[PDB]
Amino acid sequence: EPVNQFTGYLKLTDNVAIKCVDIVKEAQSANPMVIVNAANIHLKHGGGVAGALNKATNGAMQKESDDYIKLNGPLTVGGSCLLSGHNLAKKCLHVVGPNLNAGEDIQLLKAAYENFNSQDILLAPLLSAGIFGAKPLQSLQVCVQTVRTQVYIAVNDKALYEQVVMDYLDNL
């Protein structure tokens, strides 16, 4: 029942924290109020983060998202909608980062991360990573520049995490 039980993070700034952990494992440990899904505009939750989250919900996320699309239609790249977080969190903020492999502009990551400012505390993946084709370190840099609320970022990427740590040490 206690929520937002975030621990073991590296605080990169007063707003942005990072941990090297699987986001579903971390949702179970932290019991967040808000989880971010790395969605596409059609809320088709397959592949990368979206598939992992939807699987963790036994497809409940997809069912709700289908109903949303039926009534409201697709999102816009850089946009978001707030839906149930099902068994992962109270709320899920579905945020659409640009897909560089679909030729979408990487600058749309600013708009995408601005959505995080609508919730006070969030557990999130880096947006536009995996086959969305953005280099995760660049996605992190935009997040740090843009997000003003408290975001806890879960990355399952040892290479990235150890570089982020090196950058933090260099900046002290």
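By Swiss-Prot numbering, chain A shows 1001-1172, in order.
Using the three backbone atoms N, Cα and C, a Cβ is placed for every residue, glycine included.
The domain 'Macro 1' annotation in Swiss-Prot covers 1003-1169, and the record cites sequence analysis as its basis.
According to Swiss-Prot, the naturally occurring change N1004 to H is described as follows: In strain: Isolate BJ03. Other Cβ atoms within 10 Å of the Cβ of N1004 (variant position) number 16 in total over all chains.
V1021 to A appears in Swiss-Prot as a known natural variant, with the remark: In strain: Isolate SZ3 and Isolate SZ16. When other Cβ atoms within 10 Å of the Cβ of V1021 (variant position) are tallied across all protein chains shown, the result is 19.
Natural variation at this site is recorded by Swiss-Prot as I1023 to T, annotated: In strain: Isolate Shanghai QXC1. In sequence order, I1035, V1049, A1052, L1053, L1123, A1124, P1125, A1154, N1156 make up the list of same-chain residues 6 or more apart from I1023 (variant position) whose Cβ falls under 8 Å from its Cβ. In the three-state DSSP reading, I1023 (variant position) counts as helix.
Under DSSP, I1121 (variant position) is assigned to a strand (E or B) in the three-state scheme. Swiss-Prot lists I1121 to T among its natural variants, and the accompanying note reads: In strain: Isolate GD01, Isolate SZ3 and Isolate SZ16.
In this structure, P1136 (variant position) is part of a helix by DSSP. Under its natural variant entries, Swiss-Prot includes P1136 to L with the note: In strain: Isolate SZ3 and Isolate SZ16.
Between the variant positions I1121, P1136, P1136 has the most other Cβ atoms inside 10 Å of its own Cβ, all protein chains included.
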